[PDB]
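First comes the structure, then the notes that go with it.
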Amino acid sequence: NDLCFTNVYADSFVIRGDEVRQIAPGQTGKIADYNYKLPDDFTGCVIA
Amino acid sequence: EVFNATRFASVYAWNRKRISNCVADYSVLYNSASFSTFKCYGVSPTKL
Ligand SMILES: *[C@@H]1O[C@H](CO)[C@@H](O)[C@H](O)[C@H]1NC(C)=O
């Protein structure tokens, strides 16, 4: 709440079933490899 | 012949099959979606 940023982007999508945990930096799997890949130095948070 | 085996042994008497003197194609197990988890320690699954 105190810090400030130049821009923020909100990427919204739905995932069902297992692998929901795979949305995290440096993770492997069908979802992380073919569907949505996060950068190694990603700074932010994932809410589900 | 190991992964599509008819019946697996109990954990008290686990089986140990030795695989040798052959060409081992590891691409089928990696791309096949039939596995629920595939986590490798020591070596990366994509350079195998
Ligand atoms: C062995 O298992 C694979 C796994 O999909 C299957 O495609 C193949 O038909 C099976 N073969 C036999 C002889 O059980």
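The numbers used for chain A are those of Swiss-Prot, and the residues that appear cover 388-435, in sequence.
Method on record in the header is electron microscopy, 3.5 Å.
Even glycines carry a Cβ here, placed using N, Cα and C.
Quoted from Swiss-Prot, the note attached to the natural variant A:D405 to N states: In strain: Omicron/BA.2, Omicron/BA.2.12.1, Omicron/BA.2.75, Omicron/BA.4, Omicron/BA.5, Omicron/BQ.1.1, Omicron/XBB.1.5, Omicron/EG.5.1; complete loss of interaction with host integrins. Counting only same-chain residues six or more apart in sequence, none has a Cβ lying under 8 angstroms from the Cβ of A:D405 (variant position).
Here Swiss-Prot notes a natural variant, A:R408 to S, with the remark: In strain: Omicron/BA.2, Omicron/BA.2.12.1, Omicron/BA.2.75, Omicron/BA.4, Omicron/BA.5, Omicron/BQ.1.1, Omicron/XBB.1.5, Omicron/EG.5.1. Under the DSSP three-state reduction, A:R408 (variant position) is assigned to helix. Sequence-distant neighbours of A:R408 (variant position) (same chain, six or more apart, CB under 8 Å from its CB) are A:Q414, listed in sequence order.
When Cβ atoms from all protein chains are considered, those within 10 Å of A:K417 (variant position) total 14, not counting its own. The note that Swiss-Prot attaches to the natural variant A:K417 to N is: In strain: Beta/B.1.351, Omicron/BA.1, Omicron/BA.2, Omicron/BA.2.12.1, Omicron/BA.2.75, Omicron/BA.4, Omicron/BA.5, Omicron/BQ.1.1, Omicron/XBB.1.5, Omicron/EG.5.1; May enhance affinity to human ACE2 receptor.
In the three-state DSSP scheme, A:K417 (variant position) is classed as helix. What Swiss-Prot says about the natural variant A:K417 to T is this: In strain: Gamma/P.1.
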